[PDB]
Amino acid sequence: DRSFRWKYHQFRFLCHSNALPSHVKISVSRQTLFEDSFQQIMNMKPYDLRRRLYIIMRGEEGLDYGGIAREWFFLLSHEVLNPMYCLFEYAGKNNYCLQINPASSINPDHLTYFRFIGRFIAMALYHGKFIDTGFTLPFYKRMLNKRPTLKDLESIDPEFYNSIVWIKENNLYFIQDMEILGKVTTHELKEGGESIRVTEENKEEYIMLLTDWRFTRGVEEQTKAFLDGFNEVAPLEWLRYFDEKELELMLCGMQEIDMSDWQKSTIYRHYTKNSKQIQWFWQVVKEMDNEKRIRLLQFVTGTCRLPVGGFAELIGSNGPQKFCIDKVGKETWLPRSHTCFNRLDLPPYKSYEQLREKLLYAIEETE
Amino acid sequence: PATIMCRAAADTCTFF
Ligand SMILES: *CC(=O)Nc1ccc(NC(=O)C*)cc1
């Protein structure tokens, strides 16, 4: 049970202890970037991708192979999302909740394209460089073989989350119809699922099955193919010690956070800017290392990534939704977040050295 | 060797 700090050099050592000498050349034109890099890497052997990376990007003055590489990661991480590849989509407006497009099958060769990205992420992490694709946190849980919780459902599909909340909070068969490009199929949630009816005792089991299905619907093989290519280069077992939020910070890297811009673009409900709690809140957020501030930002928004322009342009489901605090819950409770709303529920805590504790615990030991 | 650990630590010190 060590710190994120320890987990990096023990993981970063784990990469180096398998790094190969020499180098590997990658000749690409920024026009044919995708189709070059794809045909490049997929025709290559996996572990050659641990050698020094030389990215020959045809028509160059560049010689700082560090800059072209880091540049290449940024540019390719964006370009894989190109909708003419039919690979990804977003559940909400304004590019919210990046998820696999279940119609990738339209490309009979798509599974390889996903395998490729697995190889690519592994390269990006094995060579300790950063990207800007903007994956969901549940994505990382699947990479960690963690099951995603109901809180995750709140983040990605509010109406679907708020549906099941009703079922658990009141009192069907084990199937789920799914329209795949017109044609619809009835997925048996279990064996004989079409015949078995929902009971109060079966609901406990039943609710889980949906929670898992919502994530693993029509993306079961795209995921299985993706994970194979990543495993082919770097074992997922290497990430056994990490969690969802630690992992995202590895792939995107840490930034300094504009502490001013945060306070200047934070909106409140029930609370006001000159409340005891908030004037304490920014007290705690100041005597804080950058490591936690992102972890906090991760806790509330569901992503360490900042979109263009700062906290002002912060997006949730249903459109822009700036950083928001609310006087919610009992002060015998922890403060909890609503990442679809980019909203923090903060109880009226009667002491500074109580808020400080209660806050950090929510960030540390909850999601 | 152990120079690997003596380079992993430097990778964390730098990156984070
Ligand atoms: C053997 C050894 O400790 N090398 C080493 C590791 C880490 C750092 N710190 C940074 O690079 C910031 C220096 C030297």
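Here chain A follows Swiss-Prot for its numbers: 492-662, 670-865, in order, are the residues you see.
Header entry for method reads X-ray crystallography, 3.6 Å.
Using N, Cα and C of the backbone, Cβ positions are placed for all residues, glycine too.
For the published mutagenesis A:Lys498 to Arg, Swiss-Prot gives the following note: Does not affect FBXL15-mediated ubiquitination. In the three-state DSSP scheme, A:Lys498 (mutagenesis position) falls into the helix class. Taking the Cβ of A:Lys498 (mutagenesis position) as centre and 10 Å as the limit, one finds 19 other Cβ atoms among all the protein chains shown.
The Cβ of A:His500 (mutagenesis position) has 20 other Cβ atoms within 10 Å, all protein chains considered. Under its mutagenesis annotations, Swiss-Prot gives A:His500 to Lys the following note: Does not affect FBXL15-mediated ubiquitination.
Under its mutagenesis annotations, Swiss-Prot gives A:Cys838 to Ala the following note: Abolishes ubiquitination of POU5F1. Listed in sequence order, the residues of the same chain lying 6 or more apart from A:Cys838 (mutagenesis position) and placing their CB within less than 8 Å of its CB are A:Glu645, A:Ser646, A:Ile647, A:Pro649, A:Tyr652, A:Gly800, A:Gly814, A:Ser815. A:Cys838 (mutagenesis position) falls within neither a helix nor a strand when secondary structure is assigned with DSSP, and so counts as coil.
Look at Swiss-Prot and you will find A:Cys838 tagged as active site, glycyl thioester intermediate, backed by sequence analysis.
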Cα-Cα span in Å, A:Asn662 to A:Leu670, with 7 residues unmodelled: 12
